[PDB]
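S.K.: Once you've had a glance at the structure underneath, I'll fire off some questions.
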Amino acid sequence: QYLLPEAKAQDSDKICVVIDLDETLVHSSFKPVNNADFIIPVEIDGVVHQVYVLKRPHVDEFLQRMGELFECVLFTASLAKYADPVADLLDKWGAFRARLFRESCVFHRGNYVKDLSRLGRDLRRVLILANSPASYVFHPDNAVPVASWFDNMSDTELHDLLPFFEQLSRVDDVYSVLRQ
Ligand SMILES: [Mg+2]
């Protein structure tokens, strides 16, 4: 069985974009951060720890627009119990049509790989936005790299990628732009 159901009517003409959470859209820590965007309590072996979450600058604009341009899918190497609460707070617009977590990755040579082949979408119309090439070793021709983000409040990578996405949203075959 594929990782996604069939695309709903309003999504099936669109390109599918698989989006990484950590160091791509947000950055989370167990070290207390003053003036955090969100704090989520995560239970680990019966004990609750606070996870301090910072949003990358421009992520609201980015997410809002990507959910129009694309069938967006959150595909994180992290675990639902941290990633669901975070996505609930982040995704104000219903941008993420599905959420896929650690179990849905393939652990390959010490790396959590998003294997786009198990999605159930024609690979000519799938993109992956990820801060590490390890994320997409199987699909390097589907990828749009973005630098890892931690706390640099002057970052504008998400803002500056939007026009490129704006363009990719409209092609028929992403390989015609990325090359395969
Ligand atoms: Mg990441």
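Throughout, chain A uses Swiss-Prot numbering, with the displayed residues spanning 77-256 in order.
Every residue, even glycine, has its Cβ placed from backbone N, Cα and C.
So Swiss-Prot says this about it:
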ACT_SITE  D96  active site, 4-aspartylphosphate intermediate
ACT_SITE  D98  active site, proton donor
BINDING   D96, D98, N207  Mg(2+) binding site
MUTAGEN   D96 to E  No effect. Completely abolishes phosphatase activity; when associated with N-98
MUTAGEN   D98 to N  Completely abolishes phosphatase activity; when associated with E-96
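So that I understand the layout, could you describe where these features sit and how close they are to other parts?
M.R.: Remark: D96 (mutagenesis position) has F151, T152, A153, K190, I204, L205, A206, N207, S211 as non-local neighbours, by Cβ distance under 8 Å and separation of at least 6 in sequence.
Long-range neighbours of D98 (mutagenesis position) (same chain, six or more residues apart, CB within less than 8 Å of its CB): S104, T152, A153, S154, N207.
In the three-state DSSP classification, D96 (mutagenesis position) falls within coil.
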S.K.: List the other residues in this chain whose Cβ sits within 8 Å of the Cβ centroid of the Mg(2+) site residues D96, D98, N207, in sequence order.
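M.R.: Near the Mg(2+) site, beyond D96, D98, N207, sit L97, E99, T100, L101, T152, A153, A206, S208, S211, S224.
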S.K.: Among all the protein chains here, how many other CB atoms are within 10 A of the CB of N207 (Mg(2+) binding site)?
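M.R.: That number is 19.
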